[PDB]
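Enquirer: My questions will all concern the structure given below.
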Amino acid sequence: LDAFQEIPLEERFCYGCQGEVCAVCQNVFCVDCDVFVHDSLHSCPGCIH
Amino acid sequence: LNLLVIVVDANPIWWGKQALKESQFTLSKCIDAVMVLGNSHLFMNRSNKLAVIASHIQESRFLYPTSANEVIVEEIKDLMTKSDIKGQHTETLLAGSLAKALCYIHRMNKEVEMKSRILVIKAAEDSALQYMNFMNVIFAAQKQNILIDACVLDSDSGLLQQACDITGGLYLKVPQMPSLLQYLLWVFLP
Ligand SMILES: [Zn+2]
Ligand SMILES: [Zn+2]
């Protein structure tokens, strides 16, 4: 599973938990889900859709 | 404290066919039953939390979060009038919705005794392409000790009864639809 990239301000509301980034599907992720997708689920929610 | 995350299979193809077949049971009745069950869950204890996600062909959208019923209604209305259905992608993606639910239970688990539980109501064909994905979201549910329950309305899911067997959940194959709520309130209320 690939790693992810982040920048604070540019272009919050996350795609996963919908609480206030994948290089493939381009989906905003918060810190919590950024850790859960890597450490536990081993697949990206945006990559499934 | 308890957690209830209702995953409703809002596959537009199956529900549209069900309205065309002119059965008394449509998507509106299913959503009303879901809202009743969720209201009961929230009422049982003022600690409880509720989540309702709709599994569409394209995306999985949180219907929630009575004010709750209103927000659910408006959300499903927008989700079913503003849509883009590509012909190739016609199956329902149970795995994606389950993934969203899992990552939601992550933060909610971090907030705290939270005993999490996911209820899935399915109606349509379950895609076989998500074998690599769906299995994943079962094991992620197993390692977090989240239970996965299944009320299947019509078509059988080898995948979802598989997931219920793994997680330690309940698989209910309800026959007649007007009697759904009675079952829903009975065996699936934590
Ligand atoms: Zn998130
Ligand atoms: Zn992705």
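Residues displayed in chain A correspond, in order, to Swiss-Prot positions 328-338, 343-351, 359-387.
Cβ coordinates are placed from backbone N, Cα and C, and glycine is handled just like the others.
Annotations for this protein, taken from Swiss-Prot, read as follows:
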MUTAGEN   A:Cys345 to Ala  No effect on the transcriptional activity of the reconstituted TFIIH complex
MUTAGEN   A:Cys360 to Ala  No effect on the transcriptional activity of the reconstituted TFIIH complex
MUTAGEN   A:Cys363 to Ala  No effect on the transcriptional activity of the reconstituted TFIIH complex
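Show me how these features fit into the structure around them.
Expert: Sequence-distant neighbours of A:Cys345 (mutagenesis position) (same chain, 6+ apart, CB under 8 A from its CB) are A:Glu351, A:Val366, A:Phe367, A:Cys368, A:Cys371.
The number of other CB atoms found within 10 A of the CB of A:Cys360 (mutagenesis position), across every protein chain shown, is 19.
Over all protein chains present, the Cβ of A:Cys363 (mutagenesis position) has 13 other Cβ atoms lying within 10 Å. A:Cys363 (mutagenesis position) falls within neither a helix nor a strand when secondary structure is assigned with DSSP, and so counts as coil.
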Enquirer: If the criterion is a C-beta within less than 6 angstroms of any ligand 1 atom, which of the mutagenesis positions A:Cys345, A:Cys360, A:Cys363 pass it? List them in sequence order.
Expert: A:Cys345
Enquirer: Go through the mutagenesis positions A:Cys345, A:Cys360, A:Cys363 and pull out the ones with a Cβ less than 6 angstroms from some atom of ligand 2.
Expert: A:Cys360, A:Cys363
Enquirer: Given that 4 residues are missing from the model between A:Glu338 and A:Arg343, what is the Cα-Cα distance between those two, in Å?
Expert: 9
Enquirer: Which whole number of Å separates the Cα atoms at either end of the 7-residue gap, A:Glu351 and A:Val359?
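Expert: Cα to Cα, the distance spanning the unmodelled stretch is 14 Å.
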